[PDB]
Amino acid sequence: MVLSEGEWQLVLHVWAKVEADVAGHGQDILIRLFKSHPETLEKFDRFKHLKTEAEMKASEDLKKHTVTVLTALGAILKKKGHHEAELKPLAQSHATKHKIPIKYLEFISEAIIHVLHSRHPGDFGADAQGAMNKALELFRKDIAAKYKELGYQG
Ligand code: HEM
């Protein structure tokens, strides 16, 4: 699948708002993932001791990780589909070291959409949400193809 330039622009125009405060958006997204799908937290040896939303909010280390995650995703989105070089290292680490199934990438995609929908109704109406969903679907499809090449069922 291939996004139109107009779809990419809807993606990039909400991402511009995320970038006013990537750390706060990152916290909201990972906390939403862990609350909606608690089994995902068990993939993180670094964070799985955290018991409550309050502890997650107070973790400086989690905040930092969420900045790394959203900046990596932002760099992918800014390539507007030309993201082979960015996906190689990410797919390798997430297949072989972290062992993240495609279903869990679906769950984080849901969390991203939920937070953007809550925080950004001015830039995240129906057409914009559709564009973001298409971008995240493209990302997951390309990662799933890389996962297979790398030897991981996903
Ligand atoms: C939008 C999707 C995602 C992006 C962009 C992303 C990005 C990253 C980045 C940039 C790193 C650090 C470098 C590396 O190891 O590759 C990382 C680490 C990691 N990711 Fe992801 N990630 C995503 C989804 C997920 C999901 C859904 C899980 C678990 C359910 C996960 C689990 C991990 C783990 C366990 C680490 C290592 C954390 C640590 O011990 O330092 N990732 N991720």
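Numbers run from 1 along the shown chain.
Determined via X-ray crystallography, 1.3 Å.
Including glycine, each Cβ sits where the backbone N, Cα and C put it.
What Swiss-Prot lists as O2 binding site is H65. Here the Cβ of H65 (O2 binding site) has 17 other Cβ atoms within 10 Å, regardless of which shown protein chain they belong to. Taken residue by residue with DSSP, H65 (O2 binding site) is part of a helix.
Among the features that Swiss-Prot reports, nitrite binding site is placed at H65.
The heme b binding site annotation in Swiss-Prot covers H94 and is backed by experimental evidence. The number of other CB atoms found within 10 A of the CB of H94 (heme b binding site), across every protein chain shown, is 23.
Mapped onto three states, the DSSP output places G122 (variant position) in coil. One entry in Swiss-Prot concerns the natural variant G122 to A. Its note says: In metmyoglobin.
Counting only the Cα atoms, the space from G122 (variant position) to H65 (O2 binding site) is about 27 angstrom.
Over all protein chains present, the Cβ of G122 (variant position) has 10 other Cβ atoms lying within 10 Å.
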